[PDB]
Amino acid sequence: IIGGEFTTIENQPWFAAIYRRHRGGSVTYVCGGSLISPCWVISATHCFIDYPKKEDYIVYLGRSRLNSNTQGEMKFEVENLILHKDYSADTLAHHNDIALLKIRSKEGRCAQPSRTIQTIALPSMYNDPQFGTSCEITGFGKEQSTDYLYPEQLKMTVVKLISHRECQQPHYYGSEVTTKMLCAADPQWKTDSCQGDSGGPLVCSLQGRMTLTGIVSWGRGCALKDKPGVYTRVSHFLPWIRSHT
Amino acid sequence: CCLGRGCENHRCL
Ligand SMILES: [Cl-]
Ligand SMILES: [Cl-]
Ligand SMILES: [Cl-]
Ligand code: NA
Ligand code: NA
């Protein structure tokens, strides 16, 4: 997250931190995700498409820090790594960029709700906030485009939904943006998602319910004028989520 | 190979 604020997991207790274990035995951060039921985390297919083996991954819930343990956290293996069969446009403007991870601890269990671990509601079908609505995004992604390191402490920021008409202007993203995507940005372009935030939640309040409106998916640069963040539009994927869960 | 911010955990780009 460019700009924004630091936070802890109590302010986004559905947030899942997803890592991969390598050949060396070294473990590196991959992407965010959101807990949508005790055994399921939703994320983005592009985070896994090049390395689809479930055994390679570790998921934490209740975690506020990237490389240090948070009290109360829970650690899981990935029992099933479900990528969307219609994923495409890996080069940039990813289509169908949504993934499910069925989580299972060493003891064979799923998430146990606590002050730091909670599920987030899914939207009802085709039911998104109007453009101009302020929503929040959360992640461990870079704080500056030029940074080499990811922040050790979780971050959040506020972005506003942009109309599909605005986002599809040639000087924004043209036809790269589809009806199954949402754009969001800051009016000054000073805060945004960045590398390492993918898979994480765009949460908006509808009729008083915090709802997983989007999944961080793609964008050119970070916090650049006329280049919003682009998010998988969860409200267009409910049959796919339902049928894989 | 993958351009922009959505390219974590990629073999290339
Ligand atoms: Cl499609
Ligand atoms: Cl949009
Ligand atoms: Cl770029
Ligand atoms: Na905490
Ligand atoms: Na479940």
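Residue numbering in chain A adheres to Swiss-Prot, whereby the residues present occupy positions 179-423 in order.
The way this entry was determined, per its header, is X-ray crystallography, 1.5 Å.
Heads up, the Cβ atoms here are built off N, Cα and C, so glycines get one too.
The active site, charge relay system feature in Swiss-Prot is assigned to A:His224, A:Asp275, A:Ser376. A:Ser323 to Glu appears in Swiss-Prot as a mutagenesis experiment; the accompanying note says: Abolishes phosphorylation, proadhesive function and ability to induce chemotactic response; when associated with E-158.
Features per Swiss-Prot, on structure.
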{"residue": "A:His224", "record": "active site, charge relay system", "DSSP (3 states)": "helix"}
{"residue": "A:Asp275", "record": "active site, charge relay system", "DSSP (3 states)": "coil"}
{"residue": "A:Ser323", "record": "mutagenesis position", "DSSP (3 states)": "coil"}
{"residue": "A:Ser376", "record": "active site, charge relay system", "DSSP (3 states)": "coil"}
Discussion item. Please identify which of A:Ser323, A:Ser376 has the densest Cβ environment, defined as other Cβ atoms within 10 Å, among these recorded positions.
Written reply: A:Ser376
Worksheet item: In whole Å, how far is A:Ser376 (active site, charge relay system) from A:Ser323 (mutagenesis position) when you measure between their Cα atoms?
Response: 14
Worksheet entry | C-alpha spacing of A:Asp275 (active site, charge relay system) relative to A:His224 (active site, charge relay system), in angstrom | 6
Response to the item:
If you measure between the CA atoms of A:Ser376 (active site, charge relay system) and A:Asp275 (active site, charge relay system) and round to the nearest Å, you get 10
